[PDB]
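K.L.:
Please read through the structure below; I'll follow up with questions.
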Amino acid sequence: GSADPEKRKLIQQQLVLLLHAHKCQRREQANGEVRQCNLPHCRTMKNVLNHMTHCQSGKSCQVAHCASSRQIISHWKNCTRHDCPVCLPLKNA
Amino acid sequence: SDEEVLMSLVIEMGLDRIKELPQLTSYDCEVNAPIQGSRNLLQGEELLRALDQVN
Ligand SMILES: [Zn+2]
Ligand SMILES: [Zn+2]
Ligand SMILES: [Zn+2]
């Protein structure tokens, strides 16, 4: 396809939210079954993360944010791009 | 990626402000966020371990 700069901004925002939510949830799983963070959409992406761990629909999945989140996460893991317009804020900051 | 950095990015990017979160599509993600061809779309609990500061 053709890269849209705006999609790449929504993608990196969803990535930051996924990374926050994971860390948030890790800080919760040690501090009790808290689920107290009120950041917008934080609860949402925590439930998305737990969905896709035990999910098996894969790309067939229409649960909001599952397919996309799984793709964005997989990218960020392997993205070694110097220049990447998605990851550069997170990798280098 | 310190959680301190991630909170700073969350606030610099507007995510602390109430919003609609768009439901991106797998297609728009495969385009604008390509996997290597590794073709390794992480699943199971490994998919969470990735997020633990993986390079
Ligand atoms: Zn949170
Ligand atoms: Zn799913
Ligand atoms: Zn990247």
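Sequential numbering from 1, following the chain as shown.
According to its header, the structure was obtained by X-ray crystallography, 2.0 Å.
Cβ coordinates come from backbone N, Cα and C, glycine included.
Reproduced below are the annotations present in Swiss-Prot:
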MUTAGEN   B:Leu24 to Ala (Swiss-Prot position 795)  Inhibits interaction with EP300 and transactivation activity
MUTAGEN   B:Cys29 to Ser (Swiss-Prot position 800)  Abolishes hypoxia-inducible transcriptional activation of ctaD
MUTAGEN   B:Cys29 to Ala (Swiss-Prot position 800)  Blocks increase in transcriptional activation caused by nitrosylation
MUTAGEN   B:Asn32 to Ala (Swiss-Prot position 803)  Recruits CREBBP. No enhancement of CREBBP by Clioquinol in the presence of FIH1. No change in nuclear location nor on repression of transcriptional activity in the presence of histone deacetylase inhibitor
K.L.:
Would you mind checking how many other C-beta atoms are within 10 angstroms of the C-beta on B:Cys29 (mutagenesis position)?
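P.N.:
Within a 10 Å radius of the Cβ of B:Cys29 (mutagenesis position) lie 24 other Cβ atoms.
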K.L.:
Give me the CA-CA distance between B:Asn32 (mutagenesis position) and B:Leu24 (mutagenesis position), in Å, as a whole number.
P.N.:
11
K.L.:
Looking only at B:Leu24, B:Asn32, the mutagenesis positions on record, which one has the least crowded Cβ, with the fewest other Cβ atoms within 10 Å?
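P.N.:
Result for the mutagenesis positions B:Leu24, B:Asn32: minimum number of other Cβ atoms within 10 Å at B:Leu24.
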K.L.:
Can you tell me the three-state DSSP label for B:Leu24 (mutagenesis position)?
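P.N.:
Reduced to three states, the DSSP call for B:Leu24 (mutagenesis position) is coil.
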